[PDB]
Structures are given as C-alpha cells and as structure tokens.
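These notes concern the structure reproduced below.
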Amino acid sequence: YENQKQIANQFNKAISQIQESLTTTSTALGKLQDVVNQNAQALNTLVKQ
Amino acid sequence: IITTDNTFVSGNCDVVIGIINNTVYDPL
Amino acid sequence: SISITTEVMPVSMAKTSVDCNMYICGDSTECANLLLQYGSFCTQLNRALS
Ligand SMILES: *[C@@H]1O[C@H](CO)[C@@H](O)[C@H](O)[C@H]1NC(C)=O
Ligand SMILES: *[C@@H]1O[C@H](CO)[C@@H](O)[C@H](O)[C@H]1NC(C)=O
C-alpha cells in the first residue's frame, strides 16, 4: 500500500517491454513453429514415395 | 471486534489510499 | 532422527549413428544402384537418429 504507485508503474513498463519484444522479430515462438515444420516434412516424404 | 491483538501498526495514515477513521479497542 | 536417503534417476542415453549404405551394401556399386529404387530411406533413418 505504501508503494502502490511504484508497483503499478513497474507492471505497466513490464507489459510494454513484452509488447515490444514480441514485435521486434522474435524467435521465442519457435516451439510452436516446429509443430508446423515437423508435420509438413512428414507429408512431403509420403508424397515423394 | 477490532483490537490491538489482531491488528498491527505501521507508518502514518497518509500514504495509504482508501484509509478511514474508526476507533480501536485496547484490551488493557 | 535425521535420515539421508538416495534417489537414482536416468537423464540421457548413448548417442549413435548408422551409415545406411555401408550397413546395407558396403563398397559395392552394383548394390548401390539397386538401393536407389527403394527411394529415400537412408535420409529418413539418418534424420531420425540425428
Ligand atoms: C472508488 O472508485 C470511485 C469511482 O471511481 C471513487 O469515486 C472512489 O473515490 C474510489 N474509492 C477508493 C477508496 O479508492
Ligand atoms: C479523520 O480525522 C481527521 C482528523 O482531523 C480528519 O482530518 C479526516 O478528514 C478524517 N477522515 C475522514 C474520512 O473523515
């Protein structure tokens, strides 16, 4: 309660930094990309056979 | 009942937002 | 009392790699010609072990 405004400002700045970090070309979502990439290579090999 | 047993004291009643005025019983 | 006990857990296992043409055919060129008819089997097995 005595430090409510500091905590509010730190929360807002952390949310903003997450927002820019997702914007500026991140590979942090790469774990969701592999689930797409591993399946497409599985179906390209079936068609090649 | 609000008593000194189940409350604890810290600071002044300026920085807290939403603070009120009420009596506190002292068990003596 | 103070008791000290042991838990034993596996984390990893041995890596390995297989040469598909060397296992199946060896140094033969005639065998290497006939292995091409079966498709892309060696690339898949190497990719999986990798
Ligand atoms: C609660 O919110 C109302 C409306 O925003 C405001 O008038 C009031 O002062 C607030 N009370 C406290 C304790 O913050
Ligand atoms: C609590 O008492 C003080 C004493 O003067 C007064 O200034 C303040 O306005 C009171 N608070 C409320 C919410 O009435």
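Per Swiss-Prot, chain C residues shown: 701-750, in order.
How was it done? The header gives electron microscopy, 3.4 Å.
Cβ atoms are placed via backbone N, Cα and C, with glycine included.
According to DSSP, C:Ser701 (variant position) sits in a coil region rather than a helix or strand. Under its natural variant entries, Swiss-Prot includes C:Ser701 to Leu with the note: In strain: Isolate SZ3.
One entry in Swiss-Prot concerns the natural variant C:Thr743 to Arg. Its note says: In strain: Isolate GD03. With a 10 A radius on its CB, C:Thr743 (variant position) counts 11 other CB atoms from all the protein chains.
Looking at Swiss-Prot, you'll find the natural variant C:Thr743 to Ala noted as follows: In strain: Isolate SZ3. For the recorded site, C:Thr743 (variant position), the DSSP three-state label reads helix.
On its own chain, C:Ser701 (variant position) has no residue at least 6 apart in sequence with a Cβ closer than 8 Å to its own Cβ.
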